[PDB]
Amino acid sequence: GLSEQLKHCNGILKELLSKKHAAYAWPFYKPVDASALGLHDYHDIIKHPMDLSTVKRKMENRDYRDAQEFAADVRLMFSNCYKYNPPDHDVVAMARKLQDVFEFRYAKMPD
Ligand SMILES: CNC(=O)c1cc(C(=O)NC2CC2)cn([C@H](C)c2ccccc2)c1=O
């Protein structure tokens, strides 16, 4: 009728986690460890943390009911990065590059 659109989403997720994009994807692999990185304001600024490992667990557990819900979580992850980090930080440049990969492939969703 995973749905056909959620299989496309799963394909995108596999690509975002692949060695192809690892040079700029790695900050998004796991939840931000705020205490480890000394980001003691992170959880005051970011109310809904998101990362690719959480998206993968949700996909594996069939949590997403459609492609829109999946895309909202991936975009939440990028938005958190843009909200917390200064716009000239290396992690924001990496977010922009990984979001470009995401948005162009998400746009190729089969109807
Ligand atoms: C989603 N990831 C983050 O928001 C994030 C923030 C900060 C961070 O220190 N943010 C401070 C507000 C500047 C550092 N990193 C890692 C450790 C990093 C360090 C150097 C280059 C690229 C990435 C993140 O992944």
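Following Swiss-Prot, chain A residues are numbered 344, 346-455, in order.
Method of determination (from the header): X-ray crystallography, 1.3 Å.
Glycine is treated like the rest: Cβ placed from N, Cα and C.
Around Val376 (mutagenesis position), the same-chain residues six or more apart in sequence whose CB sits under 8 Å from its CB are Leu383, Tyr386, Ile390, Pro393, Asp395, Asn424, listed in sequence order. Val376 (mutagenesis position) falls outside any helix or strand according to DSSP and counts as coil. The note that Swiss-Prot attaches to the published mutagenesis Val376 to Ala is: Abolished binding to histone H4 acetylated at 'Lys-12' (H4K12ac).
One mutagenesis experiment catalogued in Swiss-Prot, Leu381 to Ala, is accompanied by this note: Reduced binding to histone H4 acetylated at 'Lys-12' (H4K12ac). Around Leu381 (mutagenesis position), there are no C-beta neighbours below 8 angstroms that are at least 6 residues distant in the chain. In the three-state DSSP scheme, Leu381 (mutagenesis position) is classed as helix.
Under its mutagenesis entries, Swiss-Prot includes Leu383 to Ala with the note: Reduced binding to histone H4 acetylated at 'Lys-12' (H4K12ac). Of all Cβ atoms in the protein chains displayed, 15 besides its own lie within 10 Å of the Cβ of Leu383 (mutagenesis position).
Looking at Swiss-Prot, you'll find the mutagenesis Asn429 to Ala noted as follows: Abolished binding to histone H4 acetylated at 'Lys-12' (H4K12ac). The secondary structure of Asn429 (mutagenesis position), as reduced to three states from DSSP, is coil rather than helix or strand. For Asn429 (mutagenesis position), applying a Cβ distance below 8 Å and a minimum sequence separation of six or more within one chain yields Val435, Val436, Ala439.
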